[PDB]
2 protein chains.
Amino acid sequence: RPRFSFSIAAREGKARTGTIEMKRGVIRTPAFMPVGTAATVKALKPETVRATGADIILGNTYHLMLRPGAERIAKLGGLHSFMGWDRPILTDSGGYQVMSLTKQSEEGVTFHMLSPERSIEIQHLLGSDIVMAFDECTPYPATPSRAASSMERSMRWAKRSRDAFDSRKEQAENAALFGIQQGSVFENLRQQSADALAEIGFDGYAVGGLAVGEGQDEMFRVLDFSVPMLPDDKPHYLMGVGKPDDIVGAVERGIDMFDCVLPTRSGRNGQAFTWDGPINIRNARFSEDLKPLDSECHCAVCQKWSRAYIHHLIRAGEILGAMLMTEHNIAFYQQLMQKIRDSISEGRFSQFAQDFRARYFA
Amino acid sequence: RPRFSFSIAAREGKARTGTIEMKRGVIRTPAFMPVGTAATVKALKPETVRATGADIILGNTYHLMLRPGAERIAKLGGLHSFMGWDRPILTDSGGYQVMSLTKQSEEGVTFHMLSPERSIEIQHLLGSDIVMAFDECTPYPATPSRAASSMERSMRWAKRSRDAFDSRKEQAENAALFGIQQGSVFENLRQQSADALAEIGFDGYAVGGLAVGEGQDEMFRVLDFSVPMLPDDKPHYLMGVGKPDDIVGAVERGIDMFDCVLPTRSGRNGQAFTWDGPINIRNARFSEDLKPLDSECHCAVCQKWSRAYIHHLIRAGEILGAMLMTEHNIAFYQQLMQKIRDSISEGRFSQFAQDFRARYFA
Ligand SMILES: Nc1nc2c([C@@H]3N[C@H](CO)C[C@H]3O)c[nH]c2c(=O)[nH]1
Ligand SMILES: Nc1nc2c([C@@H]3N[C@H](CO)C[C@H]3O)c[nH]c2c(=O)[nH]1
Ligand SMILES: [Zn+2]
Ligand SMILES: [Zn+2]
């Protein structure tokens, strides 16, 4: 079992499909990572997360470093053992969220003090498989001079992340490290950032600082020039994205990995994803609808329960409502990724994207 | 498959163990019925309820008759289809809860008007397997004259329940009807009530009007003379009871069936049942405890996750916390019932009760 091996099996335009082999399992790409806020993917057992097709989850670090604490989780055997997920876990670096949810210096972020060295050690203690570099959160909007300052600090922090990771033998031998490109919406800064990260060298490269309110057109415009700046032979990870159409468009532009809270969070709020677009199951029109949430979905929820029942559960505030909506939405996201992988493999992803959009927005 | 066949396989003192065969499945007795408030056993899929060992669940009618409504549930295919539980369901009659949570007349309860005929029709529409007679809620405490009035109205309502049930062919042929003994804490009224119910004739007999604040000593004193008043050859159902020690003591006094919200409700509130007594998992003493909730429990929760993890989930307000606590508590209740059945079968229930109490209250 390799530490980290990315292999591209097929291409179509800028889109790629393939695999990342790691010690704890294989990740099929393009990949969607369910988000686990506080050592749980909300309302799902890990076996259910796996049953939906997920190969890897994202563990939020910002929450866990406070309570229970990274040292405590390590004492209890690590995050995998703690939460009962034995496959790869990507951990975010914590500083971004802290600033997003503070006082910044060259040393790190104060809120307690979080430094790039401390971030890597926390992720080490959690037993992370994919470690993110410690980066800074750029405000949006931001002046070129302001985005440049943040990006450059992030690049210096990326070097320190690299060194801290490399100094930890167990981590360097068993885990992978991703750098995070910054530079807001500006092409020249995205280039300098890419250049800096490539000079350092990482196992994978994330596009950070997007989905911060710029809108899809702008996000896509930024991806258009930003993704080709990254090393072609390494995975490309778009952080915090997104809606199904965001994902399809991002894959068309060379992205291999995704995470976002939308399927879980909007699931609990009554929004279900379908191939004909999102529906809100609380709507009165579903009160006697015996069809499943989606007519084609292969998930366990759509095999057994009706829209009418789930409508009732969510309106009654029942936990099982949240459970069923969440399992379906995560499964829908995984079936989307599977359709993306198959269509790229088969050289018909362009047609899939067109067919998908025509029906989803009909 | 029989409509309703109760067979006693073994006795020990007043305790009995055996089976109720019904069209939708076999019920092992003594039986515990998880409570499903609004067409869900809170935080559990039906498959998980079954996995814990439950043979039958209780469906609360008071909630369902309002929303979604009994007619609507019938239009959608019945309660079994609606919620995805294909085994027996006992439905309560609704009037008791309405008064407990009103204006009473000979016709029924106004809050809308709920009559014994309407109650049976509602339970018919839900597709109930065990239909409860429509009874009145006696206040506690209550004067002999006051408990007598309520009990007598309940007995007249029991006759009307019987007639409404018998007039519905599909119901009479496929379902069972239980009468409910009332009479508060008074022996002579319990006798008159038993006599009245026996004169009418039912498939099973419930002891109603207990666990209303009288305390365990008094409840047991009432059961002491009340249960022998019921037909020996029919099941005895103690409604709304209870804590594990309540159950053991009630079986010692001839009870065959139980329901209560304690394992589900107190599960969500952080209380876990163990053979060494209840624990509150939120307590700081569990924060680094790697043991399962209970050292012997065979449930899926205790096979995989630690006290420390569940402590974290409940303190974080995570849905998975409620899910895991609830599955364990329901499983614990079922393992309790299994131990009760086996020990009666083997003629060592007296010793089991003593051993159970010595350890549970140690
Ligand atoms: N380190 C870091 N993390 C993120 C994220 C992560 N994505 C999660 C889902 O939006 C939230 C946060 O954990 C979005 N953008 C960034 C980003 O630019 N940097
Ligand atoms: N019809 C009826 N129902 C009950 C109950 C039921 N038991 C549930 C759990 O306490 C609540 C309610 O549905 C308790 N006591 C009685 C009772 O005496 N009568
Ligand atoms: Zn589905
Ligand atoms: Zn257990």
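Just so it is clear, chain A uses Swiss-Prot numbers, and the residues here are 11-111, 115-124, 133-383, in order.
Looking at the header, which is where the method is noted, we find X-ray crystallography, 1.5 Å.
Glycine too: its Cβ is placed from the backbone N, Cα and C atoms.
Swiss-Prot annotations:
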- A:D102: active site, proton acceptor (ACT_SITE)
- A:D280: active site, nucleophile (ACT_SITE)
- A:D102, A:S103, A:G104, A:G105, A:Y106, A:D156, A:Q203, A:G230: substrate binding site (BINDING)
- A:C318, A:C320, A:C323, A:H349: Zn(2+) binding site (BINDING)
- A:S103 to A: Strongly reduces activity (MUTAGEN)
- A:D156 to A: Abolishes catalytic activity (MUTAGEN)
- A:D280 to N: Abolishes catalytic activity (MUTAGEN)
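The residue listed as 'active site, proton acceptor' sits 10 Å from A:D156 (mutagenesis position), counting Cα to Cα. Annotation for the recorded positions A:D102, A:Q203, A:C320: lowest Cβ count within 10 Å of the residue's own Cβ, A:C320. For the gap of 8 residues left open between A:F124 and A:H133, the distance from one Cα atom to the other is 5 Å. In the deposited model, 3 residues between A:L111 and A:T115 are left unbuilt, and the Cα atoms flanking this gap sit 9 Å apart.
Taking a C-beta cut-off of under 8 Å and a sequence gap of six or more, A:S103 (mutagenesis position) has these contacts in its own chain: A:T71, A:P137, A:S140, A:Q144, A:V152, A:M153, A:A154, A:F155, A:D156, A:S182, A:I201. Taking A:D102, A:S103, A:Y106, A:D156, A:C320, A:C323 as the candidate recorded positions, the subset whose CB lies under 6 angstroms from any atom of ligand 1 consists of A:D102, A:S103, A:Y106, A:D156. The separation of A:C320 (Zn(2+) binding site) from A:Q203 (substrate binding site), Cα to Cα, is 37 Å. Note on proximity: of the recorded positions A:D280, A:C320, A:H349, the one nearest A:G230 (substrate binding site) is A:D280, by Cα distance.
A straight line from the CA of A:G104 (substrate binding site) to the CA of A:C323 (Zn(2+) binding site) spans 36 Å.
Counting every protein chain shown, the Cβ of A:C323 (Zn(2+) binding site) has 23 other Cβ atoms within 10 Å. The Cβ neighbour count for A:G104 (substrate binding site), using a 10 Å radius and every protein chain shown, is 26. Look at the mutagenesis positions A:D156, A:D280 and count other Cβ atoms within 10 Å of each Cβ; A:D280 has the fewest.
Within 8 Å of the Cβ centroid of the substrate site, not counting the listed residues A:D102, A:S103, A:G104, A:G105, A:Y106, A:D156, A:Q203, A:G230, the chain contributes A:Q107, A:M153, A:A154, A:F155, A:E157, A:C158, A:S175, A:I201, A:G229. Between the alpha carbons (Cα) of A:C318 (Zn(2+) binding site) and A:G105 (substrate binding site) lies a span of roughly 37 Å.
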